[PDB]
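Trainee: The structure that follows is given in the form of structure tokens.
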Amino acid sequence: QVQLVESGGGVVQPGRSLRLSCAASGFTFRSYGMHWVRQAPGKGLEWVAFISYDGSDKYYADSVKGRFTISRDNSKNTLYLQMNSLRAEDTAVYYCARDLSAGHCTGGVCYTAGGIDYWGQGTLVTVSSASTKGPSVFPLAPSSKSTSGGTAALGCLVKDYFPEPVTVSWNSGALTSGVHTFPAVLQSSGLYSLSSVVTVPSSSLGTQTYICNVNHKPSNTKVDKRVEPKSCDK
Amino acid sequence: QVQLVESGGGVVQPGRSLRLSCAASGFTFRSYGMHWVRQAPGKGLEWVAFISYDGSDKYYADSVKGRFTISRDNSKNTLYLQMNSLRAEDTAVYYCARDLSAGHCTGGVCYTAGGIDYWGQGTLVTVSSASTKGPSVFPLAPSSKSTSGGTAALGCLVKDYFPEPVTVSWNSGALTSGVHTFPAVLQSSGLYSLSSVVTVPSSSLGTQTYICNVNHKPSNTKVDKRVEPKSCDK
Amino acid sequence: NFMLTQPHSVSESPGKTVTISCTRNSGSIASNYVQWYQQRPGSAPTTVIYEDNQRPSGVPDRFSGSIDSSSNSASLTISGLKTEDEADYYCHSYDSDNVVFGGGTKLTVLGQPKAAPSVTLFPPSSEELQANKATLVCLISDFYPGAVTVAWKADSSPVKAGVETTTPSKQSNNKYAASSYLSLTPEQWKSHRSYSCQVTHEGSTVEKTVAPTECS
Amino acid sequence: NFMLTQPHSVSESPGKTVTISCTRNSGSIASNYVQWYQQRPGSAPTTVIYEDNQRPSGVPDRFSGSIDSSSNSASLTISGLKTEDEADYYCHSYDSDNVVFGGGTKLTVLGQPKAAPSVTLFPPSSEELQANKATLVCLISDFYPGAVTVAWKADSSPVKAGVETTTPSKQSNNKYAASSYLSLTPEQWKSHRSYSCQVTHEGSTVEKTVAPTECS
Amino acid sequence: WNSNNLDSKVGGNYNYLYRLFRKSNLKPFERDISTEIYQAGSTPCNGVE
């Protein structure tokens, strides 16, 4: 198997300089022409640049013409992108890619083209005004109307956090049937929120133990409030 | 006091090279003669080689003729091994050793080599294809029937971990009474599973705070698992 | 440099075939490099077709690309669609200076009945109000098809600042759901008599109301 | 290219005197330079004898060494046996070809009354089955002497693959505890109607059989 | 060095002032001249003490 790994993106201040990398595994990296492509959330693919298999030939984009720097080193089996001058639009996961063909041609036009079938894991750049603020997590109790052999949705709620990502697995991964993590919601306050519950029969009322798991890693905050349907006490 | 320190050996891809080590104190290192000895699990001990005091002479066993190299740094007072072209049978707890003195003999006919007076602490080498895997533990809740004047059975299960060393302790090693860690055992999947339980009063159930400390440093894993009364309700 | 145009949303039942007009309005795109990628929302795009009619590994054989030689455009043909095929389709290529991406698509598989949108709001709490910060919460769930539009109004006046409609999400009951938030100062919360969360569901407007009697 | 032959184990009352056999299939070890070491289980081997009647530090005076040329062998004499030293001893020297090792011989000194073996069967845990994992464990503990042989069977058919038995280790009550692990798969684990964890210990065997259906 | 005869005036000199409240510590060789009213709570100062 052949696979690519990218890491290094995250919380970065505007106008500064940064360094990114592409780990490679499975194939002869020096025998291929590398890629640099970014994918903005809420947007589509935004190609950045390209590089020949040996580094002699380089191809770039018009929008940030000269604004970044692109490089590779054969011995360390790694690919690099010395990007600079971050702006608002460039918030995008960066995907390192392998070339489907090296320099194929139609018959008259011969250039190092770009074809991707295998991609990388993904590294995302975070340039924003809102800082890495910690969240406040709410528990979602099931309403009393779901009883007598029905389904009572229940879990926990996370709102007003930043930045991405966060992962929710029921019972710390011990439960997987019914986990439905709603996509994160970027609010007008520059913060985040979503939902995540599991579907279980109401026969587990008062007997099953709920522990909602929140993994908001780039800020590394976790909340374990004892989860239950709230009692009917005035 | 005479004692030989061990560190360095461990997981390595077959066909690679690794530099083993052994360091000791409380004696004159430049004068003595050491030895190397590995130990295939479940089998007898095996000779490796010998190096004299002055670093001139060098004799080897049949298996690693040429394939292995050894040298010492008298100034650094440490002995260095170099194994190359690993084979599947190489996985074995190695043991740096010692002679009675430098090479001495009697009877006219004789040679500069003697016995084994001390040995090392041991070093485990793992030549295989399986890669790092974090340990998985579960709270082994004791049977609730262990009440009213009896001894209960409980522990923590260290399964699907790789590789050594993994240390099992209770109260972070404070409560040493009753702890008996069963030996590690390989599975048909190439993984490891072992058991470790403590003999404790049944009346202590639910009263004293139960925490088993599992430390797997090479993967930077430390897991705290607590034992609680079992909820076998309806 | 150049630009491709894609219909941002096309709906078709899985039994029939869909087509995309990959129209790069400038120059020509004959005898050059061809690409095509498909993206499941929230995940990385997956390649569809490269250089006319070449398909990757593991993809269903149903997909098939094409190029309109006369009109200087391309098209993709997928015979016998599936509900699993609901995703985003993109049109990449390379003219010999740079790479261009199209407008995007929202292909809808009309294999399930539509759902009546029922909405319920979530008013802010009293404890957080002490910091002059409160966000208006709107929940939309169980709507089909997923092509939805959400608008915010204040005293019948449309609102644009702070308005954000999130991506409709695939649900357990095969329906769709989303949400929209609006963080406004309490002065804006207090001054306006009422607001509205106007949501358009394929020509059907679904809306619910929140009141200040629960804010104090 | 050589070997030294000694038995697998020796069992004797504390009040007697026992020796060990160190001889070769060929060559000549007379007038040569010999040692002898001991390995208490699961730890670092330690020196005992070198060059005949020599003794290291911290060892009582119960051991005695000798060499013989009639049968090309050497003898370690031990008088007044105790139970603290039960372990395996081996053989070494510089012979005509290379420095050579010996097989090993367990030491057994009957210090406590014998007891019948105790066997308990532990099927895979409930949470393990959903994970498609399987590791059969049999517990052999509090048996004297520490020599125990365990074999795996499935529906009266002996099992050889995935067999791993741990060497018994001294317990707080001077007894020994051993564990045998069988590396099966849940698809193969659930198929067999019954099993058996045989413990052959000084001619005494007690068999326990359970059902895999107890997991559910 | 002491400057009693150079910085003191009859009746008290109030031409010198020092900052007391700030959100964060100043960076090395950094000078701050902000005069905005410090907010110790949730209610904005709005430029009024």
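So for chain E, numbering is Swiss-Prot's, and the shown residues are 436-484, in order.
Cβ atoms here come from the backbone N, Cα and C positions, even for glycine.
From Swiss-Prot, for reference:
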type	residues	note
VARIANT	E:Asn440 to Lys	In strain: Omicron/BA.1, Omicron/BA.2, Omicron/BA.2.12.1, Omicron/BA.2.75, Omicron/BA.4, Omicron/BA.5, Omicron/BQ.1.1, Omicron/XBB.1.5, Omicron/EG.5.1
VARIANT	E:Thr478 to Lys	In strain: Delta/B.1.617.2, Omicron/BA.1, Omicron/BA.2, Omicron/BA.2.12.1, Omicron/BA.2.75, Omicron/BA.4, Omicron/BA.5, Omicron/BQ.1.1, Omicron/XBB.1.5, Omicron/EG.5.1
VARIANT	E:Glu484 to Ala	In strain: Omicron/BA.1, Omicron/BA.2, Omicron/BA.2.12.1, Omicron/BA.2.75, Omicron/BA.4, Omicron/BA.5, Omicron/BQ.1.1, Omicron/XBB.1.5, Omicron/EG.5.1
MUTAGEN	E:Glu484 to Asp	Increased replication in human TMEM106B overexpressing cells
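Tell me about the surroundings of these features in the structure.
Mentor: Every protein chain considered, the tally of other Cβ atoms within 10 Å of the Cβ of E:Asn440 (variant position) stands at 6. Secondary structure at E:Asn440 (variant position), as computed by DSSP, is helix.
Applying an 8 A CB threshold to same-chain residues 6 or more apart, the list for E:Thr478 (variant position) is empty.
Taking Cβ-Cβ distances under 8 Å and a sequence gap of 6 or more within the same chain, the neighbours of E:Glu484 (variant position) are E:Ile472.
Look at E:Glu484 (variant position): DSSP puts it in coil.
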